[PDB]
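Below is one structure, written out as structure tokens, with a few remarks after it.
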Number of protein chains: 2
Amino acid sequence: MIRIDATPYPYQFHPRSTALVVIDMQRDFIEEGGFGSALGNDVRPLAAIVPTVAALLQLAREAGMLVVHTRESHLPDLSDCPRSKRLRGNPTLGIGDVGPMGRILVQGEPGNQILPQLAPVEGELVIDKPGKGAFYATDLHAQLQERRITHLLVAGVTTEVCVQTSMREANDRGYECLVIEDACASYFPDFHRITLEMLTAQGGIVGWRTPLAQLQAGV
Amino acid sequence: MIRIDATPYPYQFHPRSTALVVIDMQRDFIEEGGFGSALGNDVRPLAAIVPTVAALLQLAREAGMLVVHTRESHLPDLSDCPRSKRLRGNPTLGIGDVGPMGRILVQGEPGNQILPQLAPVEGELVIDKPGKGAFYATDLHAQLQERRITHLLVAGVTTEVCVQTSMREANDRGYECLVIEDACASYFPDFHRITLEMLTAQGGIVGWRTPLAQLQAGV
């Protein structure tokens, strides 16, 4: 039983019944000249968390905890990609179009791959999700129930989209979720900040948040 | 084909493939002397939208659109209520305890009921949901697919919790969602405003938003 100083009150977990979930740490969103930059976004806040996510992964692997990685991705034939999502915003470079690191949001492309320095090792779960929420159209809920997981440590990008959605999904499904605040990032500083406040608002309506240092202190 | 002025760009729908979703307009959350007020939340901003929500309901009923209502609710034995949800916030009066309008978040209690001013009528879907998201553990998705619904008009409370969760779920599932901005409300005005900005961010990443007057204009 490990007790972590957290907002809005201390967070308790057992490593055996806890998993680390690292959401969408994908080359196209984070690397200089990748698709993120092209759309005009500041990738720097995302690159700046890479060392903290790496230390979270090493903490989980040392503790022998389950590790889940997610990738936002579609089948190369775009058959799991809703028409709504493909048309949304009439993008010049849309899902499946050739971007700087290959076909945008497509399974097996270089830009779709998880950063090498945070990449999955053998024994870790890897979920390809067609939506922002890690639980929609995936077997993530079933896989965690098979492993008797009750508690999630959450990290990744972006805070107000995939992280928030996945965390809201997990909260509804009965998981106790701790987002590691310095291991999440957004293209929008204000969205990052208000999302973290929303998640722990009203006595922890979605869950808990703490910096890496409080997690390391607990273990 | 009705065309509505909206952010981030005009929203087009056909009434035969469009449903109004009115989320959690329940007595304990909105009435003076309800559990919401007892907890020290100021319910006046939720009460303030009831006439706008009733106008939106009357608009959808006159256009013959499908109308879906949601209630956050649990079986009296709380067998569909995760233990996490019951312990969260170490509450003084928690789920299933007796509040000013009956057992908190329990089906059939006066507090659990949708406001008479927004009551469902015959031929409307009424969804009881054990979470914040209208799609989790409901047949909502299957009911909308069965009736060939592709577009949702979205209203209710609270903006940053059940409205935002339900809209993010609906986006992932391939629905085109227009949140009717003055027909949603939050205990926290800044969470209300910034939720609307996140939902339409990045050229419409979750969906569209517009005031009721713009929807009234298109019909």
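The backbone N, Cα and C atoms fix where each Cβ goes, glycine too.
According to Swiss-Prot:
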ACT_SITE  A:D24  active site, proton acceptor
MUTAGEN   A:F35 to Y  Less than 10% of the maximal activity of the wild-type
MUTAGEN   A:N41 to Y  Less than 10% of the maximal activity of the wild-type
BINDING   A:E72, A:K132, A:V157, A:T158, A:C162, A:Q202  triuret binding site
ACT_SITE  A:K129  active site
MUTAGEN   A:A134 to S  No effect on activity
MUTAGEN   A:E160 to D  50% of the maximal activity of the wild-type
MUTAGEN   A:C162 to S  Loss of activity
ACT_SITE  A:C162  active site, nucleophile
MUTAGEN   A:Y187 to T  Less than 10% of the maximal activity of the wild-type
MUTAGEN   A:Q202 to E  Over 95% loss of the maximal triuret hydrolysis activity of the wild-type, but 10-fold increase in activity with biuret as substrate
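Here the features listed in Swiss-Prot are placed on the structure.
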{"residue": "A:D24", "record": "active site, proton acceptor", "contacts (Cβ under 8 Å, 6+ apart)": "A:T70, A:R71, A:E72, A:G156, A:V157, A:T158, A:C162"}
{"residue": "A:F35", "record": "mutagenesis position", "contacts (Cβ under 8 Å, 6+ apart)": "A:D28, A:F29, A:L93, A:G99, A:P100, A:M101, A:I104, A:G111"}
{"residue": "A:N41", "record": "mutagenesis position", "contacts (Cβ under 8 Å, 6+ apart)": "A:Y187"}
{"residue": "A:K129", "record": "active site", "contacts (Cβ under 8 Å, 6+ apart)": "A:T70, A:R71, A:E72, A:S73, A:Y136, A:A137, A:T138, A:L140"}
{"residue": "A:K132", "record": "triuret binding site", "contacts (Cβ under 8 Å, 6+ apart)": "A:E72, A:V161, A:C162, A:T165, A:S166"}
{"residue": "A:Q202", "record": "mutagenesis position", "contacts (Cβ under 8 Å, 6+ apart)": "none"}
List of the recorded positions A:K132, A:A134, A:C162, A:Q202 facing chain B, defined by a Cβ pair under 8 Å:
A:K132, A:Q202
So how many other Cβ atoms are close to A:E72 (triuret binding site), meaning within 10 Å of its Cβ?
21
If you draw a 10 Å sphere around the Cβ of A:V157 (triuret binding site), how many other Cβ atoms fall inside it, taking every protein chain shown into account?
28
Please give me the CB contact count at 10 A for A:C162 (mutagenesis position), counting all chains in the structure.
23
Quick one: Cα separation, A:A134 (mutagenesis position) versus A:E160 (mutagenesis position), in Å?
14
Conformational class of A:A134 (mutagenesis position) under the three-state DSSP mapping:
coil
Would you mind checking how many other C-beta atoms are within 10 angstroms of the C-beta on A:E160 (mutagenesis position)?
31
Fewest other Cβ atoms within 10 Å: which of the recorded positions A:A134, A:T158, A:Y187 wins that one? Let me know.
A:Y187
